[PDB]
Amino acid sequence: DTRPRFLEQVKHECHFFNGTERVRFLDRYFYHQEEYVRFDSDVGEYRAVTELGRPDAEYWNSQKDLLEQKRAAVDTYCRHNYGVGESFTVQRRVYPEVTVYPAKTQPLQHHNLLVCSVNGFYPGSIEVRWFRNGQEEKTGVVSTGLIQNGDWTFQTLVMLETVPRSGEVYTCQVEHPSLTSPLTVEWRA
Amino acid sequence: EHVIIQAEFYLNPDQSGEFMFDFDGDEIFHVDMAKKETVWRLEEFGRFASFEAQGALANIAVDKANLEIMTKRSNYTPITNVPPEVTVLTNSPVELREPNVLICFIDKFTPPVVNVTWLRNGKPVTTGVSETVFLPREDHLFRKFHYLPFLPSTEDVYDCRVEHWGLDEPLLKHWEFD
Amino acid sequence: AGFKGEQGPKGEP
Ligand SMILES: *[C@@H]1O[C@H](CO)[C@@H](O)[C@H](O)[C@H]1NC(C)=O
Ligand SMILES: *[C@@H]1O[C@H](CO)[C@@H](O)[C@H](O)[C@H]1NC(C)=O
Ligand SMILES: *[C@@H]1O[C@H](CO)[C@@H](O)[C@H](O)[C@H]1NC(C)=O
């Protein structure tokens, strides 16, 4: 199918700063990928983002009842949905499962990668660090970055490029908002 | 410090429509348009809240009407296809004989139409597969996840195959044990 | 217990 496509998107966004103490509401309209008009609660009227949206800004701003509905959305839409969802979204906590395992950079070279695999956590902010015999190892660290699993969990792998020496002990340290204290996992050759 | 987005789209000529809520990049629910039903991303959520699916259908009808307007206002300028990037990973470190899930993450694409097949030793597989709807990105392209529960073995190789109108040929992304 | 959908207006016809 080579027929041309045409796409309309609308995103009604609610931005929360310190819970519901500071709330910004944005109504945004897009044609393909291009935002053409939006209602910002910081402004309290619609504004054309591109020339394509000028007739809608004008038209919609001439409707006083529409503006007043949208001027109220920080309260009747955003604060309301925040209250509905907070317990299982804002307050969702899911502990990181931590696994250390060795691996190889160039296939079939003695193990020279220690992998700290951190799985199934929520929310996303995490800090993973590596230690060799009590010293942080800051060189030789590469990571996948933060990966979203799409099921309200995250994972990340954090790798230490190293040539392990017998009786050296390596520690993977994980700090996350779900924990009261850092989680630590050790490995020895 | 958080963002809730009610994201909607309507696509011609396909007459496809979508309605979903996103919290910090995670889907809370979407509305199955055919079934007129709210579908929770996690089961648990349905016990903590509700949503009336009929509102979504009303919004989509406005989105369809606005698309017709904007299509003419644009002089029928169509969308430019942006092909996806695709990545295949597991949800947990892999152990022979330990059940796991392969994830196929399709991102940065538009329009929101894709064919995705999971392949085992080159043959399509459908048993136990699941998928998300199209998720919005901040750059107004889309993202999507497909899942395949599996038992790892040195005997099997997998690919996630993705077709999209911006690709010259299907993109296959490979996975195997090692 | 109920999430609210925000509605939107119809464009300049
Ligand atoms: C957030 O709001 C609380 C009261 O709800 C207040 O005590 C606190 O100072 C606020 N945080 C800021 C603005 O630093
Ligand atoms: C569409 O064409 C009209 C002339 O008929 C012109 O004024 C307008 O700028 C064009 N708009 C586009 C390409 O968005
Ligand atoms: C998916 O497959 C159908 C035929 O089954 C095809 O006509 C359609 O264009 C495909 N969509 C793609 C490649 O995005």
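Going from the start of the chain as shown, residues are counted 1 onward.
When the header is checked for method, it gives X-ray crystallography, 2.1 Å.
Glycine residues also receive a Cβ, built from the backbone N, Cα and C atoms like all the rest.
On its own chain, B:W40 (mutagenesis position) has B:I28, B:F29, B:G46 as residues at least 6 apart in sequence with a Cβ closer than 8 Å to its own Cβ. In the three-state DSSP assignment, the secondary structure recorded for B:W40 (mutagenesis position) is strand. Among the mutagenesis entries in Swiss-Prot is B:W40 to F (Swiss-Prot position 68), noted as: Decreases the interaction with HLA-DM complex and peptide exchange.
Secondary structure at B:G46 (mutagenesis position), taken from DSSP and collapsed to helix, strand or coil, is helix. Annotation of the published mutagenesis B:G46 to S (Swiss-Prot position 74) in Swiss-Prot: Increases the interaction with HLA-DM complex and peptide exchange; the original residue is retained in the structure shown.
Among the sequence features in Swiss-Prot, the mutagenesis site B:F48 to A, S, V or L (Swiss-Prot position 76) is noted as follows: Impairs the interaction with HLA-DM complex, CLIP dissociation and peptide exchange. Long-range Cβ neighbours of B:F48 (mutagenesis position) (same chain, at least 6 residues apart, Cβ-Cβ under 8 Å): none.
One mutagenesis experiment named in Swiss-Prot is B:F48 to W (Swiss-Prot position 76), and its note says Increases the interaction with HLA-DM complex and peptide exchange.
The domain 'Ig-like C1-type' annotation in Swiss-Prot covers B:84-176.
Counting only residues at least six positions away in the same chain, the Cβ atoms of B:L102, B:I103, B:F105, B:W175 sit under 8 Å from the Cβ of B:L89 (mutagenesis position). B:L89 (mutagenesis position) falls within a strand when secondary structure is assigned with DSSP. Annotation of the published mutagenesis B:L89 to R (Swiss-Prot position 117) in Swiss-Prot: Decreases the interaction with CD4; the original residue is retained in the structure shown.
Checking the mutagenesis positions B:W40, B:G46, B:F48, B:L89 against chain A with a Cβ-Cβ cut-off under 8 Å leaves B:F48, B:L89, in sequence order. Around the Cβ of B:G46 (mutagenesis position), 14 further Cβ atoms fall within 10 Å across all displayed protein chains.
The domain 'Ig-like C1-type' (B:84-176): residue composition by secondary structure is 0 helix, 52 strand, 41 coil, according to DSSP. In this structure, none of the mutagenesis positions from B:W40, B:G46, B:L89 has a C-beta falling under 6 Å of any atom of ligand 3.
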